[PDB]
Amino acid sequence: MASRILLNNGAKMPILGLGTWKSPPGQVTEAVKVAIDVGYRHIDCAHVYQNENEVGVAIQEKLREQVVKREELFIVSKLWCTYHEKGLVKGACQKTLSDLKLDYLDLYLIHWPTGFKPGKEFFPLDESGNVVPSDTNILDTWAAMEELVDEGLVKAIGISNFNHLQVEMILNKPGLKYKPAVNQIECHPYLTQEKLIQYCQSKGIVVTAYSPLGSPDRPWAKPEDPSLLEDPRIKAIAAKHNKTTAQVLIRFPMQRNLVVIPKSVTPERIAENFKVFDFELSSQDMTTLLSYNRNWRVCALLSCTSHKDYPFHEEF
Ligand SMILES: NC(=O)c1ccc[n+]([C@@H]2O[C@H](COP(=O)([O-])OP(=O)(O)OC[C@H]3O[C@@H](n4cnc5c(N)ncnc54)[C@H](OP(=O)(O)O)[C@@H]3O)[C@@H](O)[C@H]2O)c1
Ligand SMILES: O=C(O)COc1cc(F)ccc1C(=O)NCc1nc2ccccc2s1
(Lines of atoms letter the chains of each structure in order from A and count residues from 1; the text may use other names and numbers.)
(Lines give C-alpha, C1' and ligand atoms only; values in the text may rest on other atoms or scores of the structure.)
(Ligands and ions follow the chains in the order given, each with its own letter.)
Protein backbone atom coordinates (compact mmCIF):
# COMPACT_ATOMS: atom_id res chain seq x y z
CA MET A 1 0.00 0.00 0.00
CA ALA A 2 1.73 3.14 -1.29
CA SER A 3 1.03 6.27 0.74
CA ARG A 4 0.03 8.55 -2.17
CA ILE A 5 -2.13 8.29 -5.29
CA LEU A 6 -1.32 10.03 -8.57
CA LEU A 7 -3.85 12.65 -9.69
CA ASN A 8 -4.62 13.66 -13.25
CA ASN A 9 -2.85 16.99 -12.67
CA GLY A 10 0.43 15.14 -12.08
CA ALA A 11 0.51 15.65 -8.30
CA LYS A 12 0.43 12.94 -5.64
CA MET A 13 -2.26 12.91 -2.95
CA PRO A 14 -1.90 11.14 0.42
CA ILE A 15 -4.49 8.38 0.67
CA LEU A 16 -5.09 9.08 4.36
CA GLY A 17 -6.13 12.52 5.55
CA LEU A 18 -7.60 14.13 8.66
CA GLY A 19 -11.22 15.27 8.53
CA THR A 20 -12.23 18.50 10.28
CA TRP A 21 -16.04 18.79 10.05
CA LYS A 22 -17.39 19.19 13.63
CA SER A 23 -13.91 19.56 15.10
CA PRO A 24 -14.48 22.26 17.73
CA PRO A 25 -12.50 25.44 17.13
CA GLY A 26 -10.95 25.17 20.60
CA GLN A 27 -9.72 21.64 19.92
CA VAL A 28 -8.90 21.48 16.21
CA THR A 29 -5.56 23.30 16.42
CA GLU A 30 -4.12 20.67 18.74
CA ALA A 31 -5.79 17.90 16.71
CA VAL A 32 -4.06 19.00 13.52
CA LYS A 33 -0.74 19.48 15.34
CA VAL A 34 -0.94 15.93 16.71
CA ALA A 35 -1.97 14.59 13.31
CA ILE A 36 1.04 16.13 11.60
CA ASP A 37 3.34 14.92 14.39
CA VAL A 38 2.17 11.31 13.95
CA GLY A 39 2.42 11.31 10.16
CA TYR A 40 -0.65 12.86 8.55
CA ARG A 41 0.20 14.95 5.52
CA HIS A 42 -3.33 15.62 4.18
CA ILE A 43 -5.99 17.74 5.93
CA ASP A 44 -9.57 18.00 4.63
CA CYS A 45 -11.10 21.43 5.31
CA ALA A 46 -14.06 23.57 4.29
CA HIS A 47 -15.16 27.17 4.75
CA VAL A 48 -18.60 25.96 5.90
CA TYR A 49 -16.99 24.03 8.81
CA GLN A 50 -16.29 27.41 10.51
CA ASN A 51 -12.88 26.35 11.80
CA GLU A 52 -10.42 27.03 8.97
CA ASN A 53 -8.66 29.76 10.95
CA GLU A 54 -7.93 27.32 13.77
CA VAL A 55 -6.86 24.55 11.38
CA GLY A 56 -4.55 27.10 9.79
CA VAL A 57 -2.91 27.97 13.12
CA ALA A 58 -1.81 24.33 13.41
CA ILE A 59 -0.53 24.08 9.85
CA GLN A 60 1.42 27.30 10.18
CA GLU A 61 2.97 26.30 13.48
CA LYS A 62 4.17 22.97 12.09
CA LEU A 63 5.60 24.75 9.05
CA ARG A 64 7.31 27.32 11.30
CA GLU A 65 8.64 24.51 13.54
CA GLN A 66 9.96 22.83 10.37
CA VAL A 67 8.25 19.56 11.28
CA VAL A 68 7.18 19.37 7.64
CA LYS A 69 7.72 21.41 4.44
CA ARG A 70 4.78 23.01 2.63
CA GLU A 71 5.47 20.86 -0.44
CA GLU A 72 4.92 17.71 1.67
CA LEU A 73 1.47 18.81 2.86
CA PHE A 74 -1.71 18.28 0.89
CA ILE A 75 -4.36 20.75 2.00
CA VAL A 76 -7.90 20.49 0.64
CA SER A 77 -10.77 22.93 0.97
CA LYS A 78 -14.15 23.47 -0.64
CA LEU A 79 -16.19 26.27 -2.21
CA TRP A 80 -19.45 26.68 -0.31
CA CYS A 81 -22.81 26.71 -2.13
CA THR A 82 -23.47 30.44 -1.57
CA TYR A 83 -20.30 31.29 -3.55
CA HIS A 84 -21.07 29.58 -6.88
CA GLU A 85 -21.64 32.95 -8.57
CA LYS A 86 -18.78 33.69 -10.97
CA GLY A 87 -17.71 36.93 -9.30
CA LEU A 88 -17.59 35.36 -5.84
CA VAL A 89 -15.45 32.26 -6.43
CA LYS A 90 -12.01 33.88 -6.26
CA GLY A 91 -12.83 35.82 -3.09
CA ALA A 92 -14.15 32.67 -1.44
CA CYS A 93 -10.94 30.84 -2.31
CA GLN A 94 -8.82 33.74 -1.05
CA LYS A 95 -10.73 33.89 2.26
CA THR A 96 -10.04 30.17 2.73
CA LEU A 97 -6.36 30.73 1.87
CA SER A 98 -6.15 33.59 4.36
CA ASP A 99 -7.80 31.56 7.13
CA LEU A 100 -5.62 28.50 6.46
CA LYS A 101 -2.52 30.73 6.21
CA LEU A 102 -1.58 29.33 2.85
CA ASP A 103 -0.58 30.83 -0.46
CA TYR A 104 -2.08 27.92 -2.43
CA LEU A 105 -4.35 24.94 -1.90
CA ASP A 106 -3.40 21.49 -3.14
CA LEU A 107 -7.01 20.79 -4.03
CA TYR A 108 -10.15 22.96 -4.08
CA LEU A 109 -13.54 21.29 -4.49
CA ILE A 110 -17.00 22.42 -5.43
CA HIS A 111 -18.49 21.31 -2.10
CA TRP A 112 -21.97 20.45 -3.45
CA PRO A 113 -23.36 20.73 -7.00
CA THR A 114 -26.13 23.07 -5.77
CA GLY A 115 -25.72 26.86 -5.87
CA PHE A 116 -27.53 28.86 -3.17
CA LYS A 117 -28.39 32.57 -2.92
CA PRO A 118 -25.27 34.51 -1.87
CA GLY A 119 -25.15 36.16 1.53
CA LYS A 120 -23.87 35.63 5.05
CA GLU A 121 -26.16 32.62 5.63
CA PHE A 122 -24.82 29.24 4.55
CA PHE A 123 -28.37 27.88 4.06
CA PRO A 124 -30.60 30.76 2.94
CA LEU A 125 -34.21 29.62 3.33
CA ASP A 126 -37.57 30.94 2.19
CA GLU A 127 -40.38 31.32 4.74
CA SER A 128 -41.34 27.64 4.27
CA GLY A 129 -37.89 26.18 4.90
CA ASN A 130 -36.81 25.48 1.32
CA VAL A 131 -33.28 26.46 0.41
CA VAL A 132 -33.16 29.46 -1.91
CA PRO A 133 -31.23 28.51 -5.06
CA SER A 134 -28.99 30.66 -7.17
CA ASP A 135 -29.42 30.65 -10.95
CA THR A 136 -25.86 29.37 -11.44
CA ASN A 137 -25.02 26.10 -13.14
CA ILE A 138 -22.23 23.64 -12.53
CA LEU A 139 -20.52 24.38 -15.85
CA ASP A 140 -20.00 28.10 -15.27
CA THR A 141 -18.94 27.43 -11.69
CA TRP A 142 -16.42 24.94 -13.08
CA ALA A 143 -14.97 27.58 -15.40
CA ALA A 144 -14.53 29.82 -12.36
CA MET A 145 -12.65 26.99 -10.60
CA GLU A 146 -10.40 26.61 -13.66
CA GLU A 147 -9.44 30.28 -13.32
CA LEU A 148 -8.09 29.53 -9.83
CA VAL A 149 -5.63 27.02 -11.29
CA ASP A 150 -4.63 29.60 -13.89
CA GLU A 151 -3.91 32.24 -11.22
CA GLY A 152 -1.83 29.87 -9.10
CA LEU A 153 -4.20 29.87 -6.12
CA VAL A 154 -4.84 26.12 -6.32
CA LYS A 155 -2.84 23.20 -7.75
CA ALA A 156 -5.88 21.03 -8.50
CA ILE A 157 -9.63 21.38 -8.68
CA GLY A 158 -12.38 18.86 -8.14
CA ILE A 159 -15.95 18.18 -7.12
CA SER A 160 -17.85 16.69 -4.21
CA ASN A 161 -21.25 15.03 -3.95
CA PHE A 162 -21.61 14.97 -7.73
CA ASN A 163 -23.61 12.09 -9.17
CA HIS A 164 -22.39 10.36 -12.32
CA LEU A 165 -24.55 12.46 -14.64
CA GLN A 166 -23.16 15.61 -13.00
CA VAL A 167 -19.60 14.32 -13.35
CA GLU A 168 -20.44 13.53 -16.97
CA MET A 169 -21.76 17.08 -17.47
CA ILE A 170 -18.38 18.52 -16.50
CA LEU A 171 -16.47 15.95 -18.54
CA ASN A 172 -18.65 16.94 -21.51
CA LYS A 173 -18.46 20.71 -20.82
CA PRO A 174 -17.87 22.72 -23.98
CA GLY A 175 -14.35 24.08 -23.81
CA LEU A 176 -13.40 22.07 -20.71
CA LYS A 177 -9.88 23.11 -19.68
CA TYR A 178 -9.12 20.97 -16.61
CA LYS A 179 -10.83 17.71 -15.72
CA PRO A 180 -11.85 17.27 -12.09
CA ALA A 181 -8.99 15.62 -10.20
CA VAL A 182 -11.18 14.23 -7.42
CA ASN A 183 -14.81 13.51 -6.59
CA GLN A 184 -15.24 13.43 -2.80
CA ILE A 185 -18.30 11.38 -1.84
CA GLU A 186 -19.76 9.61 1.16
CA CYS A 187 -18.57 6.00 1.24
CA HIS A 188 -18.55 3.23 3.85
CA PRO A 189 -19.91 -0.34 4.17
CA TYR A 190 -23.51 0.96 4.34
CA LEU A 191 -23.05 3.12 1.20
CA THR A 192 -20.57 1.25 -0.94
CA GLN A 193 -20.84 3.27 -4.17
CA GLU A 194 -19.70 0.56 -6.64
CA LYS A 195 -21.18 2.27 -9.71
CA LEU A 196 -20.04 5.82 -9.02
CA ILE A 197 -16.56 4.74 -7.97
CA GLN A 198 -15.97 2.58 -11.06
CA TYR A 199 -17.23 5.38 -13.28
CA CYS A 200 -14.98 8.01 -11.73
CA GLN A 201 -11.93 5.72 -11.69
CA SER A 202 -12.54 4.77 -15.34
CA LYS A 203 -12.25 8.47 -16.20
CA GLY A 204 -9.07 8.97 -14.17
CA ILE A 205 -10.86 10.84 -11.37
CA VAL A 206 -9.69 9.87 -7.87
CA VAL A 207 -12.42 9.24 -5.33
CA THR A 208 -12.19 10.38 -1.72
CA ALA A 209 -14.43 8.61 0.82
CA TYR A 210 -15.97 10.80 3.50
CA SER A 211 -17.72 9.76 6.73
CA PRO A 212 -15.84 6.42 6.62
CA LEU A 213 -16.81 5.66 10.24
CA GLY A 214 -20.43 6.63 9.68
CA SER A 215 -20.06 10.07 11.29
CA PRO A 216 -21.22 9.11 14.82
CA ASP A 217 -21.04 12.80 15.87
CA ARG A 218 -23.31 14.05 13.05
CA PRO A 219 -25.77 16.45 14.66
CA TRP A 220 -28.89 14.87 13.11
CA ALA A 221 -28.23 11.30 14.29
CA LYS A 222 -31.31 9.29 15.33
CA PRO A 223 -31.53 6.22 17.62
CA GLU A 224 -32.86 4.02 14.78
CA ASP A 225 -29.94 4.72 12.42
CA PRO A 226 -27.59 1.85 11.62
CA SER A 227 -24.20 2.01 13.34
CA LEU A 228 -20.99 0.87 11.62
CA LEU A 229 -18.76 1.04 14.67
CA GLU A 230 -21.18 -1.21 16.56
CA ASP A 231 -21.89 -3.70 13.75
CA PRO A 232 -20.95 -7.15 15.11
CA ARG A 233 -20.06 -8.35 11.60
CA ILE A 234 -17.46 -5.59 11.19
CA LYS A 235 -16.21 -6.02 14.74
CA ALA A 236 -15.58 -9.69 13.89
CA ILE A 237 -13.34 -8.80 10.95
CA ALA A 238 -11.45 -6.34 13.17
CA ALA A 239 -10.96 -9.01 15.85
CA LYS A 240 -9.53 -11.43 13.26
CA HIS A 241 -6.89 -8.85 12.34
CA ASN A 242 -6.24 -7.65 15.91
CA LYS A 243 -7.26 -4.15 14.83
CA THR A 244 -10.08 -1.85 15.91
CA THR A 245 -13.35 -1.56 14.03
CA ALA A 246 -12.37 2.00 13.07
CA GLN A 247 -9.09 0.72 11.62
CA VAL A 248 -10.96 -1.80 9.46
CA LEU A 249 -13.33 0.95 8.31
CA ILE A 250 -10.36 3.11 7.28
CA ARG A 251 -8.41 0.31 5.59
CA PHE A 252 -11.48 -0.75 3.56
CA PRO A 253 -11.58 2.28 1.20
CA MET A 254 -7.77 2.29 0.94
CA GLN A 255 -7.92 -1.15 -0.68
CA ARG A 256 -10.41 0.14 -3.26
CA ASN A 257 -7.87 2.75 -4.44
CA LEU A 258 -9.75 5.49 -2.60
CA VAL A 259 -8.50 8.32 -0.45
CA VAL A 260 -10.09 8.35 3.03
CA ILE A 261 -10.47 11.19 5.54
CA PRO A 262 -11.54 10.05 9.03
CA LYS A 263 -12.20 12.89 11.48
CA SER A 264 -11.07 12.97 15.10
CA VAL A 265 -10.09 15.51 17.71
CA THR A 266 -9.00 12.77 20.15
CA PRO A 267 -5.21 12.36 20.11
CA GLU A 268 -5.30 8.60 20.77
CA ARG A 269 -7.79 8.08 17.94
CA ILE A 270 -5.89 10.35 15.55
CA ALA A 271 -2.89 8.06 16.07
CA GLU A 272 -4.98 4.85 15.91
CA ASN A 273 -6.56 5.93 12.64
CA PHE A 274 -3.15 6.40 11.00
CA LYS A 275 -1.94 2.92 11.97
CA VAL A 276 -3.55 1.23 8.99
CA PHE A 277 -0.54 0.60 6.72
CA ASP A 278 0.56 -2.59 8.51
CA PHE A 279 -2.26 -5.01 7.73
CA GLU A 280 -4.33 -6.16 4.76
CA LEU A 281 -7.99 -7.11 4.47
CA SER A 282 -8.44 -10.24 2.34
CA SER A 283 -10.36 -10.18 -0.95
CA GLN A 284 -13.03 -12.08 0.95
CA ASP A 285 -13.05 -9.46 3.76
CA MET A 286 -13.44 -6.77 1.10
CA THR A 287 -16.38 -8.44 -0.64
CA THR A 288 -17.94 -9.23 2.72
CA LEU A 289 -17.73 -5.56 3.74
CA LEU A 290 -19.20 -4.55 0.36
CA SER A 291 -22.11 -6.92 1.02
CA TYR A 292 -23.27 -4.71 3.89
CA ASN A 293 -24.46 -1.92 1.57
CA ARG A 294 -27.72 -0.31 2.69
CA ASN A 295 -27.74 2.82 0.52
CA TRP A 296 -27.71 4.76 3.82
CA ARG A 297 -26.46 8.36 3.80
CA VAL A 298 -25.09 10.54 6.59
CA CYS A 299 -25.28 13.55 4.27
CA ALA A 300 -28.53 14.27 2.41
CA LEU A 301 -30.26 17.41 3.74
CA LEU A 302 -34.06 17.56 3.32
CA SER A 303 -34.30 21.33 2.81
CA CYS A 304 -32.21 20.99 -0.37
CA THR A 305 -34.14 18.15 -2.04
CA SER A 306 -36.04 20.47 -4.42
CA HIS A 307 -32.94 22.22 -5.74
CA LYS A 308 -32.63 21.47 -9.47
CA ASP A 309 -29.11 20.13 -8.93
CA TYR A 310 -29.82 17.98 -5.85
CA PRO A 311 -27.51 15.03 -6.43
CA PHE A 312 -29.18 12.01 -4.83
CA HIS A 313 -32.37 11.49 -6.89
CA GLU A 314 -30.32 9.66 -9.53
CA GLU A 315 -29.40 6.03 -8.86
CA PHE A 316 -25.75 7.06 -8.93
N1 LIG B 1 -17.58 16.75 1.08
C2 LIG B 1 -18.59 16.64 1.95
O3 LIG B 1 -19.74 16.97 1.68
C4 LIG B 1 -18.30 16.03 3.29
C5 LIG B 1 -19.35 15.54 4.07
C6 LIG B 1 -19.07 14.91 5.28
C7 LIG B 1 -17.75 14.78 5.70
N8 LIG B 1 -16.75 15.30 4.94
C9 LIG B 1 -15.30 15.21 5.38
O10 LIG B 1 -15.04 13.88 5.84
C11 LIG B 1 -14.59 13.92 7.20
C12 LIG B 1 -14.95 12.61 7.91
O13 LIG B 1 -16.37 12.44 7.99
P14 LIG B 1 -17.23 12.74 9.29
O15 LIG B 1 -16.63 13.85 10.09
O16 LIG B 1 -18.64 12.93 8.83
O17 LIG B 1 -17.25 11.39 10.18
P18 LIG B 1 -16.26 10.14 10.44
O19 LIG B 1 -14.79 10.47 10.10
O20 LIG B 1 -16.90 8.96 9.78
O21 LIG B 1 -16.48 9.96 12.00
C22 LIG B 1 -16.05 10.97 12.92
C23 LIG B 1 -16.53 10.51 14.30
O24 LIG B 1 -15.90 9.28 14.66
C25 LIG B 1 -15.19 9.40 15.89
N26 LIG B 1 -13.96 8.64 15.77
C27 LIG B 1 -12.88 8.93 15.06
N28 LIG B 1 -11.97 8.03 15.16
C29 LIG B 1 -12.45 7.06 15.96
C30 LIG B 1 -11.91 5.84 16.42
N31 LIG B 1 -10.67 5.42 16.09
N32 LIG B 1 -12.69 5.11 17.24
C33 LIG B 1 -13.94 5.52 17.59
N34 LIG B 1 -14.48 6.68 17.18
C35 LIG B 1 -13.74 7.44 16.35
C36 LIG B 1 -14.95 10.91 16.07
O37 LIG B 1 -14.86 11.24 17.46
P38 LIG B 1 -13.82 12.28 18.09
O39 LIG B 1 -13.54 13.40 17.03
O40 LIG B 1 -14.49 12.77 19.33
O41 LIG B 1 -12.52 11.45 18.42
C42 LIG B 1 -16.25 11.47 15.47
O43 LIG B 1 -17.34 11.37 16.37
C44 LIG B 1 -15.29 15.19 7.74
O45 LIG B 1 -14.73 15.60 8.99
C46 LIG B 1 -15.00 16.14 6.57
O47 LIG B 1 -13.63 16.54 6.61
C48 LIG B 1 -17.00 15.89 3.76
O1 LIG C 1 -21.45 19.15 3.84
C2 LIG C 1 -20.58 18.73 4.58
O3 LIG C 1 -19.28 18.71 4.29
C4 LIG C 1 -20.89 18.16 5.93
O5 LIG C 1 -22.24 18.49 6.28
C6 LIG C 1 -22.47 19.79 6.71
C7 LIG C 1 -21.45 20.58 7.23
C8 LIG C 1 -21.75 21.86 7.68
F9 LIG C 1 -20.79 22.63 8.17
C10 LIG C 1 -23.05 22.37 7.62
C11 LIG C 1 -24.05 21.56 7.10
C12 LIG C 1 -23.78 20.27 6.65
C13 LIG C 1 -24.91 19.47 6.05
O14 LIG C 1 -26.06 19.69 6.40
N15 LIG C 1 -24.61 18.59 5.07
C16 LIG C 1 -25.67 17.80 4.43
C17 LIG C 1 -26.03 18.38 3.09
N18 LIG C 1 -26.78 17.83 2.22
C19 LIG C 1 -26.95 18.54 1.08
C20 LIG C 1 -27.70 18.17 -0.03
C21 LIG C 1 -27.74 19.07 -1.11
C22 LIG C 1 -27.04 20.29 -1.09
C23 LIG C 1 -26.29 20.65 0.03
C24 LIG C 1 -26.27 19.74 1.10
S25 LIG C 1 -25.39 19.97 2.61
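Looking at the header, which is where the method is noted, we find X-ray crystallography, 1.0 Å.
Cβ atoms here come from the backbone N, Cα and C positions, even for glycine.
DSSP classifies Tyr49 (mutagenesis position) as helix under the three-state reduction. If you draw a 10 Å sphere around the CB of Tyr49 (mutagenesis position), it holds 21 other CB atoms from the protein chains shown. As annotated by Swiss-Prot, active site, proton donor applies to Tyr49, with the evidence given as experimental evidence.
Less than 8 angstroms from the CB of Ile261 (NADP(+) binding site) sit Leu16, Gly17, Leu18, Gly19, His42, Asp44, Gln184, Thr208, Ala209, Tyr210, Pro212, each of them six or more residues away in the same chain. According to Swiss-Prot, the NADP(+) binding site annotation covers 10-19, 211-273.
Marked as substrate binding site by Swiss-Prot: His111. In the three-state DSSP assignment, the secondary structure recorded for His111 (mutagenesis position) is coil.
Cβ neighbour count for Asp44 (mutagenesis position): 26 (other Cβ atoms within 10 Å of its Cβ, all protein chains included). Here Swiss-Prot notes a mutagenesis experiment, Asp44 to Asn, with the remark: Reduced glyceraldehyde oxidoreductase activity.
Recorded in Swiss-Prot as a mutagenesis result, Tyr49 to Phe carries the remark: Complete loss of glyceraldehyde oxidoreductase activity.
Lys78 to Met appears in Swiss-Prot as a mutagenesis experiment; the accompanying note says: Reduced glyceraldehyde oxidoreductase activity. Counting every protein chain shown, the number of other Cβ atoms lying within 10 Å of the Cβ of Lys78 (mutagenesis position) is 25. According to DSSP, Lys78 (mutagenesis position) sits within a strand segment.
A sphere of 10 angstroms centred on the C-beta of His111 (mutagenesis position) encloses 20 other C-beta atoms. Where Swiss-Prot documents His111 to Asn as a mutagenesis experiment, the accompanying text is: Reduced glyceraldehyde oxidoreductase activity.
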For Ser211 (NADP(+) binding site), the number of other Cβ atoms found within 10 Å of its own Cβ: 25
Distance from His111 (mutagenesis position) back to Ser211 (NADP(+) binding site), taken between C-alpha atoms, in Å: 15
Whole-number Å value for how far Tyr49 (mutagenesis position) lies from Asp231 (NADP(+) binding site) (Cα to Cα): 29
Recorded positions whose CB lies under 6 angstroms from ligand 1, from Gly10, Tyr49, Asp231, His241, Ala271: none
Cβ packing number for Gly10 (NADP(+) binding site), 10 Å threshold: 9
In sequence order, those recorded positions of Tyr49, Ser211, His241, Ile261, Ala271 whose CB lies under 6 Å from ligand 2: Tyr49
Cβ-Cβ neighbours of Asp231 (NADP(+) binding site) (radius 10 Å): 18
